[PDB]
Structures are given as structure tokens and as C-alpha cells.
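Enquirer: The structure under discussion is supplied below as C-alpha cells; questions concerning it will follow.
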Amino acid sequence: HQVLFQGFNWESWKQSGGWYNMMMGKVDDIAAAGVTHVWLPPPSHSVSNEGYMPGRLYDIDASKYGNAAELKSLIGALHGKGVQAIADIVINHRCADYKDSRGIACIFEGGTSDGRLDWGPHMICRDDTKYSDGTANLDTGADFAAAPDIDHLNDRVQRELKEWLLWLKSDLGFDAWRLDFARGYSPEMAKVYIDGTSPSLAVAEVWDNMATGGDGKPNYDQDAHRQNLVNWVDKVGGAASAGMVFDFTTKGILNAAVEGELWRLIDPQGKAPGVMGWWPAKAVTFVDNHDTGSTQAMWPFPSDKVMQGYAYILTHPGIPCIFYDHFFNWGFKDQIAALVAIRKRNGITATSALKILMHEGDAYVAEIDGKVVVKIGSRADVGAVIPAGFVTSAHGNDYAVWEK
Ligand SMILES: OC[C@H]1O[C@@H](O)[C@H](O)[C@@H](O)[C@@H]1O
Ligand SMILES: [Ca+2]
Ligand SMILES: [Ca+2]
Ligand SMILES: [Ca+2]
């Protein structure tokens, strides 16, 4: 068993009383439901609210989310119900607290009395001219316009950062990492960090565009899209690494399939289309996150089919991550934990076997480990293909479940 849970959305920082405090009230519900890991936002002080524009890294208190006290207060409740804690680690770029000799904002403040993380333009890639001094290394990954990109090839940086990371665990309680904007630095670099801080798991956010038909729809063969993920995992230690990646491949394909095109959920090999069917133990599947859904909606899921997804991800191979809004604010609390249970009751995991039984545009049926069968889609009958000794069980709005 192993299930993740993103414990926040875009709007979270606004939360009257502090996000963590209101969350203390969702601990048992999440735990009892079957979750095992929770993903909390960037705890650090951030120029921006949501925290993806970090500066004073050790400055936990400044957070719009809550402070050091409450974060622990909250991570400990989780640990009390046996759920691990993940920290949204944002290090591809960073904002300098103050102005240097030139007027350009490149003098950083770590957040403590010493000079830890009190870096200068020297820790800014020389190719991010808008801030650099031209003396650092070259960016090892994508750049982020909005702010100074840190030169991770920098001896000091990899040092003070692991120390900072190691502190997050040793002080607050964090267990695992969720690497923000991983497309910003070579996997070679994530590896430095992952290994010298060894989290129970490190899921990264590598998000490339999906190839699309002239008509806006995503193509059917997404092999290239997912080969770029199993590869990034490849270059990071793979089998022996704590790192894993969100199955963006699955999101794009699934986004288009619930729309009467379930046939898209199978590759010529009889396998799943996302990273799921290639490396199921290194693929974190999901329905929507704080970028793709919520109030940013860069790529939301068909709202009237959001359950067809959970019916899919919470029973298939791969690690499913449940989205906040979805569990507490959409009227699906119960429906969701019922599955996690199924997944749990039947000892299903990241690597269970998958046996697609039907992949027609309006009907997708499957058998996982020959203990569970799920069908999503708008087609009243499929009795025709449901192995022997399968009693019905969980179901609802265009999805059904039969356990042996
Ligand atoms: O998409 C990668 C990341 O890009 C950043 O610019 C956004 O602020 C984050 O919310 C997002 O996780
Ligand atoms: Ca300092
Ligand atoms: Ca930049
Ligand atoms: Ca970068």
C-alpha cells in the first residue's frame, strides 16, 4: 500500500487562521481514508504568496501559510496517524532579498545570523544575464524568467542546500521531497540533492508539452512524452534512487480519453499509455494539481468526469496522489476512500499487474492482479467481459468496481 495526498491548492495561503491550523482538522479524515503521504507547500519565506518565489529559505515563519511552530504541530499530527510528510522543494531559482553594488537584486539572505545561503551573483548562472555577474557556471536546465536561476554546479550551493534540506527533516519533520520545476536542472543535479538527503521518496515535476493533433487534441502515441520521463528517472539512479516522477503522460492522455475516447488508454503493447505502463513504481499518477486545476486551471480535468479518474488511478498500477479540493470540497469524500480501501483491501500497489479487458471509446474495463476489475465510461452494459467470481462493489457516476 502507498498513496499520496496534495494537502493544499492555489488559494490555501489566504486561509483565515493559517493553512496548517485549519489542516490539523483534516488529519484523521486523511489518515483514516488510506493516505500514507502528504504533500505540503513551500514552507519558506517567498516573495510571492503561494511560495514558489522563495528567498529567505530558513525563514519559515514569514510564510503566508503558517510558521515553524505550526508546521511541526501539523507534521507531528500526521506522524501520529502514521502518515509521512513531504516538502515542496523549490531550488531551480530563488529571489535575492536585497540590492547589490549595481542596483540589480542579487544579494541573497539565507534567513539566519550567519551567511548561510547569503550568496551573491556568483551563485547565479552566468547565462541568466539579467542578474548574473558572468562568473558562475552555465544553467544546467531550463530558465525561469521571473527570477534568478541558481548555479547548481556551484560547490557552495550544493553544500548549503543539502544542509538546509537536511535541516527541514531534522527540525520540522519532513520525510520526502517534491521537486518543483525539475525541468530547470539536469537530473544529474537532482541526484546530488536526492542522495545527500535521502528522503523516503522524491517525486519531481518534469512537465514538457504533449504532442498534439492539428485539432488541439493530444496525439495517440505518447511514447516520446513518457520516454522523457522514464529517462529523467534513468539518469537519477533509477532502481536505486529515491526519486520518481509525476505521470504527466497519464494526465494528458486521460484528459482526452474520458471524453468518449477511452480507446486512448492502451498502447499497441496491451499496456497503459502513461509512465504507468513502462515504469509503474516511479510514476505518481494524479487527476489535477495546483497548476492544472484549482484556480490556475492551466490544464483542468473534465469536471463532470473527475471521479472516472480516481476510479482509474486509485486502482491501477502506479502511485496515486489525491487532490485536496477533490477530497473535501467536491462532494466525493466517501466515494474516494472507498476505493483506496479496495486498493488496500486487495493488497494492490505501484507494481500490481494490469490486464486491460476492454478499451473502446466509451468503455474501459480492466483487471488488476486478477483481484480487482474497474470500468469507467458511459456504456450501461459490459457484463459480457467481467471474469468469473466477480461480485460488484464500489461505483457511481459512470464507473463501477467488482472485487473477486
Ligand atoms: O510548473 C512548474 C512550476 O512553475 C512555477 O513557475 C509555478 O509558480 C509553480 O506553481 C509550478 O509548480
Ligand atoms: Ca544570514
Ligand atoms: Ca531566471
Ligand atoms: Ca535553471
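Heads up, chain A uses Swiss-Prot numbers, so what you see runs 25-428.
Placement of Cβ uses the backbone N, Cα and C atoms for every residue, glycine included.
Quick paste from Swiss-Prot:
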| type | residues | note |
| --- | --- | --- |
| BINDING | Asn116, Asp163, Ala166, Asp173, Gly208 | Ca(2+) 1 binding site |
| MUTAGEN | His117 to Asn | 20-fold decrease in activity |
| BINDING | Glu133, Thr136, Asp138, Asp142 | Ca(2+) 2 binding site |
| BINDING | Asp152, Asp167, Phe168, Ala171, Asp173 | Ca(2+) 3 binding site |
| MUTAGEN | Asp204 to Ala or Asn | Loss of activity |
| ACT_SITE | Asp204 | active site, nucleophile |
| MUTAGEN | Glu229 to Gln | Loss of activity |
| MUTAGEN | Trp302 to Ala | Over 10-fold decrease in affinity for starch granules. Abolishes binding of starch granules and reduces activity towards starch granules by 99%; when associated with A-303 and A-404 |
| MUTAGEN | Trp303 to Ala | Over 10-fold decrease in affinity for starch granules. Abolishes binding of starch granules and reduces activity towards starch granules by 99%; when associated with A-302 and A-404 |
| MUTAGEN | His314 to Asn | 10-fold decrease in activity |
| MUTAGEN | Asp315 to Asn | Loss of activity |
| MUTAGEN | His419 to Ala | Slightly decreased catalytic activity |
Enquirer: Taking 8 Å from the centroid of the Cβ atoms of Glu133, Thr136, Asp138, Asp142 as the cut-off, which other residues in that chain fall inside it around the Ca(2+) 2 site?
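Expert: Apart from the listed residues, the neighbours are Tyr82, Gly134, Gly135, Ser137, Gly139, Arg140, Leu141.
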Enquirer: Could you give the Cα-Cα distance between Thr136 (Ca(2+) 2 binding site) and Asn116 (Ca(2+) 1 binding site), in whole Å?
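Expert: The Cα atom of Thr136 (Ca(2+) 2 binding site) is 21 Å away from the Cα atom of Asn116 (Ca(2+) 1 binding site).
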Enquirer: Nearest to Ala171 (Ca(2+) 3 binding site) in three-dimensional space, by Cα, is which of the recorded positions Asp142, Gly208, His314?
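Expert: Nearest in space to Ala171 (Ca(2+) 3 binding site), counting only the recorded positions, is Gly208.
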Enquirer: Among the recorded positions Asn116, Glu133, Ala171, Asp204, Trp303, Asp315, name every one whose Cβ is found under 6 angstroms from ligand 1, counting any of its atoms.
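Expert: Those recorded positions that pass the cut-off, since their Cβ is under 6 Å from ligand 1, are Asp204, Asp315.
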Enquirer: Tell me, if you would, which residue among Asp167, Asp173, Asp204 (recorded positions) has the fewest other CB atoms within 10 Å in the structure shown?
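Expert: Among the recorded positions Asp167, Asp173, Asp204, the sparsest Cβ neighbourhood within 10 Å belongs to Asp167.
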Enquirer: For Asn116 (Ca(2+) 1 binding site) and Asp167 (Ca(2+) 3 binding site), determine the Cα separation and express it in whole Å.
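Expert: The Cα atom of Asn116 (Ca(2+) 1 binding site) is 8 Å away from the Cα atom of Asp167 (Ca(2+) 3 binding site).
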Enquirer: At the level of the C-alpha atoms, what whole-angstrom distance separates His419 (mutagenesis position) and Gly208 (Ca(2+) 1 binding site)?
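Expert: Computed Cα spacing between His419 (mutagenesis position) and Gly208 (Ca(2+) 1 binding site) is 41 Å.
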Enquirer: Determine, from DSSP, whether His117 (mutagenesis position) sits in helix, strand or coil.
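Expert: Its secondary structure by DSSP: strand.
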Enquirer: What Cα-Cα separation, expressed in whole Å, is found between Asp163 (Ca(2+) 1 binding site) and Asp152 (Ca(2+) 3 binding site)?
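Expert: About 8 Å separates the two Cα atoms.
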Enquirer: Once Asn116, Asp163, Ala166, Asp173, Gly208 are set aside, which residues in the chain still have Cβ within 8 Å of the Cβ centroid of the Ca(2+) 1 site?
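Expert: So the extra residues in range turn out to be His117, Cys149, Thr164, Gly165, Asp167, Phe168, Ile174, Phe205, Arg207, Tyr209.
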Enquirer: Nearest to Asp173 (Ca(2+) 1 binding site) in three-dimensional space, by Cα, is which of the recorded positions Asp138, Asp142, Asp152, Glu229, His314?
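Expert: Going through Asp138, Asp142, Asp152, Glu229, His314 one by one, the Cα closest to that of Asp173 (Ca(2+) 1 binding site) is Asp152.
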Enquirer: Counting only residues 6+ apart in the same chain, whose Cβ is under 8 Å from the Cβ of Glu133 (Ca(2+) 2 binding site)?
Expert: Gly79, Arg80, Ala120, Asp121, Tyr122, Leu141, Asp142
